[PDB]
Amino acid sequence: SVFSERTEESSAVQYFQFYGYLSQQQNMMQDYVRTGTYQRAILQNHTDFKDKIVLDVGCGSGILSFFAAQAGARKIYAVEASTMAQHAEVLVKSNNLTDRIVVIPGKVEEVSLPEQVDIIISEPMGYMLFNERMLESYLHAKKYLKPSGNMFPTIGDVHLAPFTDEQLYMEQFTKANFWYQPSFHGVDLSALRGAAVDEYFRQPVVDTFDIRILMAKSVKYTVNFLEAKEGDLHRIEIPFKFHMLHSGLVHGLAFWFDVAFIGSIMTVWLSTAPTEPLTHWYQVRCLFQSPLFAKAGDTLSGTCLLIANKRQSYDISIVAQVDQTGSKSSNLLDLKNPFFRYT
Amino acid sequence: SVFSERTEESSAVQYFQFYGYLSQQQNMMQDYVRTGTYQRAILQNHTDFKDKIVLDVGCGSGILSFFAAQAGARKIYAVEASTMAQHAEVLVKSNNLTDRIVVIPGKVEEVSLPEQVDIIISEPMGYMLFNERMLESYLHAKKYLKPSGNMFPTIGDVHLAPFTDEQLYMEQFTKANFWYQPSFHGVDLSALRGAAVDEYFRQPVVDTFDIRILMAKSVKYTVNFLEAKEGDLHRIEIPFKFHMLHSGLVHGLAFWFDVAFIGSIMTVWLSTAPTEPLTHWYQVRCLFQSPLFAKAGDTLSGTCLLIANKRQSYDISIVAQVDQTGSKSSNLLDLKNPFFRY
Amino acid sequence: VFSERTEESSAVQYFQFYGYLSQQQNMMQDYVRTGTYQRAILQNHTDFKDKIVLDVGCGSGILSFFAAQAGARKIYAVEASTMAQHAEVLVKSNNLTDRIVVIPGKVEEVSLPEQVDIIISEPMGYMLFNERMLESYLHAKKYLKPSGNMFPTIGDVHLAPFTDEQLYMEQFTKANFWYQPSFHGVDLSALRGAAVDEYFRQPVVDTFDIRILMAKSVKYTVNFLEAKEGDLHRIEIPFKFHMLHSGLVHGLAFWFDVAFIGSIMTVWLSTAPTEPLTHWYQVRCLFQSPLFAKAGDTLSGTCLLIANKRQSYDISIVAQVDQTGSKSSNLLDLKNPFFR
Amino acid sequence: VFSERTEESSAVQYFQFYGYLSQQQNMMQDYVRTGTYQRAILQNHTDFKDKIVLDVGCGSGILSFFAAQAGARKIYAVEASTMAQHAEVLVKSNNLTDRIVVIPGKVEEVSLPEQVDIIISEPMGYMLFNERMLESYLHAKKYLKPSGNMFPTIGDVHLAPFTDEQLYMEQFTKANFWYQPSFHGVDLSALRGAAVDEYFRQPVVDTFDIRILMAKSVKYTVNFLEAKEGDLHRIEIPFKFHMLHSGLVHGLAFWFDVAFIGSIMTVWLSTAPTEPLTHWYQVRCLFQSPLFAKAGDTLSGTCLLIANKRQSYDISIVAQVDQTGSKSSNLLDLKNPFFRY
Ligand SMILES: NCCCSC[C@H]1O[C@@H](n2cnc3c(N)ncnc32)[C@H](O)[C@@H]1O
Ligand SMILES: NCCCSC[C@H]1O[C@@H](n2cnc3c(N)ncnc32)[C@H](O)[C@@H]1O
Ligand SMILES: NCCCSC[C@H]1O[C@@H](n2cnc3c(N)ncnc32)[C@H](O)[C@@H]1O
Ligand SMILES: NCCCSC[C@H]1O[C@@H](n2cnc3c(N)ncnc32)[C@H](O)[C@@H]1O
């Protein structure tokens, strides 16, 4: 299948085991911004669901499918590849919706549906949107979508902005400098200090922050889920050009994302921006190996290149320069192993 | 190999990727109780190492191999399966010990050593001692040990005692109450209420506690690494009989372990007991799904059974019974995925 | 009448309870109750001076004495319990035999010599409606002249959603006893559900800090001057709260105010948590499962009171968060409350 | 039968009270009760091995399960309240439907179809006799085979004179609320006497230090194997205390024991103040007037318990100092005890 060809089995096993836990479903369902906005988006656009045929990709506990039922859907095909599919069936039975909701255990790339659907629903967004690469399953499912069909969410926006955070940057060296000592119980560790620094800088930092650390207006990269193909996400190039609001040192790029549910009645936004209430996605920061100095008005230009890997994630390559000085910097990060720094 | 048969590849990949990170090594090294005690055990028993052949199973950054070098060992074969082997070699070079420490990348079950060894060193202890199932790799390595040889650590003591902690119990039972909701956004979740409770109570709790929650003297189970076979650890059965000292509710069993480095000069103990300084192993508590009552003087008997699984961990089944009243409690736990409460 | 709306068993224990002097002392030591009652009557002594009074449930007779102090020419004090004997004793020792006339028996049965200008009583129980004495209080209007008055004149019931994690776990903990799979070797888990219901059928009587209230209270008024006896067999109270803070709603809090709409001034007797504590305290009904609501949401539903023959009420509460559809329903027995 | 000696009003409230699971819970949490009962049965398994058992007032059915553990063949479990319903469930879930047979109704009204080898029950109330369930227990002996046994087998009530100046003063401090001339302009004085009498008619349910007891206890035994239910309608307990310490006696302290005389051993369930506290506590009845006694004097008199239609007893106590001739008495309503703990 398409899934098995882009995923190393070792990764797939752990991925679906992780989602078999009810504790994980609970944690996600307890994010009201997530749960609430989806319900609102579906219910306030009931004309997109009323007596329609619905596909739920990675339904988990099946919460989204129930929302589709509340909106008046005729039939909902809820697909789940983990063992959470068992528990989903239980809830459909106990909620007496066995006649409208059909739980299909398996991967959406492998199962077969009896008919085309009017709309696909899913919550495939990971850290800075693309983590988990589930967006590709979401786009793959479009093979079951009528040419008239819609998708919730309809679009995805990733936001990039440069930040200054001296404490975050110094932290990496404070920790790595553990290795910079000549006699740890008689052992000179200093030779591994360089390797420790690199390791720490390869980790995207997941937490939140005061919006005042952002030094320029954000750049936006949009994915239209109605137009995009699976292969469009294997390699995501995000050029950027930041016009600096304040003079100072830039220690890296901060990331967040929005998704919009563009229904017939109204558009509903789900935002994980630092200006909005915190969500379980938090925000993501990628440090530069060397800070770049830029005075206000200067231009910080470069490329953020996301390369998909077999571990259901992305290799992040960032290159940036100050146009006026030629001062340059880069970094390579592994989005699969982020550092969770939130209190 | 022996390793690949007992281990799901998925678990192995994740396992050795975890230990490939320097940050993990730093964390273990900063446990000064661990590092200081290991160094003490080796150096104060330096006669066991001087001019001897040493095998370091899972050397990681190679710290123990450096201790064995400090003690006068002539040759140290340091086996490491993760990519940390490359970092070890770097440290060996930069510490000018190339003539004495030989890094051998690979699994101990798969590599071939040039000669038999006088002593095997390693730190195969995980949560509850047995997690990670690395004691088996430790024992497997005995195929390279001379008959006169020794092993550091030499033995492992598992301690278990009944505890009372209403707060912890409510805490875990409370998280399962989420799945009692009859209308979460209009959806009835209560059908999954039972499975939720099971899932949360299958989690061993890793943290520390005041020793006054323990309601009886600990029971001890000893594993002799010199005499034990690999297969002996596939199924570990620990019967217990506690004589209750105080009256009240027993919410579960508390676990910790000691290991002894039985050297020629001196025996050195590394203890993770709640009476001892805290280590990165902490202690482990398995909760009963329902607490049992017992008066002081009563007898609490049962068995703790550890079933090895292919995810490099154990399936824990605990049956407890108040002999005087017949009050019974049974619970299963997945040692692989515990709840870190600290 | 009273006999048909009341099981004999309940009536016996009921009037036996009010035959004890220790209970009268307990009620009289409530200086909020006694003081406010005395003020309401004396401040509006024009409604009593040289008037005909009916004391429905005089007990020790304290209210009738207040009516006497106000200047009432004749006071008919009706009491069903044996406390009627004690009242007569006090009437004689206070030299008021020409003013206060004790009449043993139930108000629904006794015959009075003349119509009265005003009826006085204190029929308010927990949540105001407990004891179902308001009905007897209304029934007594048959002796009330047109243009007459009633003390209390009206009754306000207040409802508000609260948050109290501790209280919720307290009642859940008690129900967790029947989860034991081997209590002395016996499996009790089969009755876990029945236990949960039972404990959550109990209204909680106690006081609390007003900061637990997550919205402004709803008001439900019962005008005793216009209310018919039949109106209190079934009482439906619609409520629509606008949540002020975000968090878990563990239930609804209950208290009541009664007003003495007198000639000179209206006097209020409040059991609100903002007001000094009374022997009525407040009453809280717990949801079997709390509902989550964010500030700005609306909590809608209906509190339904259905009178039973045990001189109490069967309280059905249904509540929902209109924005999310989060719903909760619980039935409570007002007869057996839990005092903590 | 039950209907003849019980007012309907009392019967309603009595069985409603026991229809609550919260009530069964509180009793099962008394380890002394549950423990001793389980201890008594299992340690005398010879009296239960493959036998037929009758459980009078099984409640939640806890006792029936204990008999089952001992290897009983059949157990007839009778329950008049709605708790019988929940008992049905626990029998089903514990897979003992083929051994335990629940019967809804009064033991003196239900129709039993077989004779039994032993009768089990918990009839003890405050002062043992309260609730008068001890008569249903004896009534059930009509289903008992001769030579059969009973658990409990005997019941002991213990009487001792106590001195408690604080407890005696409390009654007046409370009643003296009425002794004021202007409570909000009202003279309550005339009811003070009535208030005093009312308080003194209430037996006090709580615990106390053994040091207040001024003489070794007297004991009155009820042999449940050798007694008819009529024997309990009127219980006369003559007493004669030889005073240890010199002082004032404010009343009599009550507590009880029951024994399970099995083939293997006898097991005692004690509610004495010397033993760990139970949900029965102890009971004290005040004299209207304290009696002064010298160390050596003898406090004689009788404690007369008269069964009433309210499933309880009217308590008449008369006592005198023989050396002085000073006498005091009191009359108490055991249905309305004052819980002071
Ligand atoms: N809030 C961020 C987390 C979103 S919940 C992701 C859900 O989609 C399922 N899932 C993932 N890939 C899938 C696939 N190819 N087919 C079916 N289900 C899949 C996965 O098992 C989980 O239940
Ligand atoms: N708290 C105690 C932590 C234990 S450190 C475990 C160390 O031994 C390595 N290791 C594990 N199993 C191994 C095997 N079979 N062969 C070689 N190296 C192995 C693993 O990669 C890591 O470096
Ligand atoms: N704080 C709570 C207020 C209780 S004081 C109400 C008094 O009125 C009596 N009473 C009750 N129902 C009655 C009736 N139908 N007729 C006459 N007296 C009655 C009752 O016995 C008591 O003495
Ligand atoms: N401290 C120990 C308290 C004793 S528990 C009293 C139990 O005996 C039942 N019971 C009482 N009288 C009964 C009768 N005549 N018939 C059947 N069940 C009866 C009553 O319903 C309750 O379950």
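Numbering, chain C: per Swiss-Prot, residues 137-476 in sequence.
Heads up, header says this was done by X-ray crystallography, 2.3 Å.
Placement of Cβ uses the backbone N, Cα and C atoms for every residue, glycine included.
The number of other Cβ atoms within 10 Å of the Cβ belonging to C:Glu215 (S-adenosyl-L-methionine binding site), over all protein chains shown, comes to 29. Among the features that Swiss-Prot reports, S-adenosyl-L-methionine binding site is placed at C:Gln160, C:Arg169, C:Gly193, C:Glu215, C:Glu244, C:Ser272.
Residues annotated as domain 'SAM-dependent MTase PRMT-type' in Swiss-Prot: C:147-454.
C:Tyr154 to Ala, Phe or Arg appears in Swiss-Prot as a mutagenesis experiment; the accompanying note says: Loss of S-adenosyl-L-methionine binding. Loss of protein methyltransferase activity. The number of other Cβ atoms within 10 Å of the Cβ belonging to C:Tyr154 (mutagenesis position), over all protein chains shown, comes to 18. DSSP gives C:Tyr154 (mutagenesis position) a coil state; it is part of no helix or strand.
C:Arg169 (mutagenesis position) counts 19 other C-beta atoms within 10 Å of its own C-beta, drawing on all protein chains shown. According to Swiss-Prot, the mutagenesis experiment C:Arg169 to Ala carries this note: Loss of protein methyltransferase activity.
For C:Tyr173 to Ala, Swiss-Prot lists a mutagenesis experiment annotated as follows: Reduces protein methyltransferase activity. Around the Cβ of C:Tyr173 (mutagenesis position), 22 further Cβ atoms fall within 10 Å across all displayed protein chains. In the three-state DSSP classification, C:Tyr173 (mutagenesis position) falls within a helix.
Listed in sequence order, C:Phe151, C:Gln152, C:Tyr154, C:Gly155, C:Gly195 are the same-chain residues at least 6 apart in sequence whose CB falls under 8 Å from the CB of C:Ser217 (mutagenesis position). In three-state terms derived from DSSP, C:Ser217 (mutagenesis position) belongs to neither a helical nor a strand segment and is classed as coil. For C:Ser217 to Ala, Swiss-Prot lists a mutagenesis experiment annotated as follows: Loss of S-adenosyl-L-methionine binding. Loss of protein methyltransferase activity. Localized in the nucleus.
What Swiss-Prot says about the mutagenesis result for C:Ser217 to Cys or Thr is this: Loss of S-adenosyl-L-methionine binding. Loss of protein methyltransferase activity.
What Swiss-Prot says about the mutagenesis result for C:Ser217 to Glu is this: Loss of S-adenosyl-L-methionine binding. Loss of protein methyltransferase activity. Localized in the cytosol.
In this view, C:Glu267 (mutagenesis position) is surrounded by 20 other Cβ atoms within 10 Å of its Cβ, with every protein chain counted. Here Swiss-Prot notes a mutagenesis experiment, C:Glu267 to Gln, with the remark: Abolishes histone methyltransferase activity and reduces coactivator activity.
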Listed recorded positions with Cβ under 6 Å from ligand 3, out of C:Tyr154, C:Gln160, C:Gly193, C:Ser217, C:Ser272: C:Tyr154, C:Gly193, C:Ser217, C:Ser272
Number of other Cβ atoms within 10 Å of the Cβ of C:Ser272 (S-adenosyl-L-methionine binding site) across all protein chains: 24
Cα-Cα distance maximum in Å, computed over every pair in C:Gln160, C:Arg169, C:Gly193, C:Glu215, C:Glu244, C:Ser272 that the record assigns to S-adenosyl-L-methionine: 26
Assigned conformation of C:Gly193 (S-adenosyl-L-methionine binding site) - DSSP reduced to three states: coil
Binding-site residues: C:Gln160, C:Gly193, C:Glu244 - member with fewest neighbouring CB atoms within 10 Å: C:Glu244
Closest of C:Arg169, C:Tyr173, C:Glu267 to C:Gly193 (S-adenosyl-L-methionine binding site), Cα positions, mutagenesis positions only: C:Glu267
Minimum Cα separation from C:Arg169 (mutagenesis position), reported as the residue among recorded positions C:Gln160, C:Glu215, C:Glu244, C:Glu267 that achieves it: C:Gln160
Where C:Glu244 (S-adenosyl-L-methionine binding site) falls in three-state DSSP terms: coil
Rounded Cα-Cα span from C:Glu267 (mutagenesis position) to C:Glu215 (S-adenosyl-L-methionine binding site), Å: 15
Cα-nearest neighbour of C:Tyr173 (mutagenesis position) within the listed binding-site residues, C:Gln160, C:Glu244, C:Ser272: C:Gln160
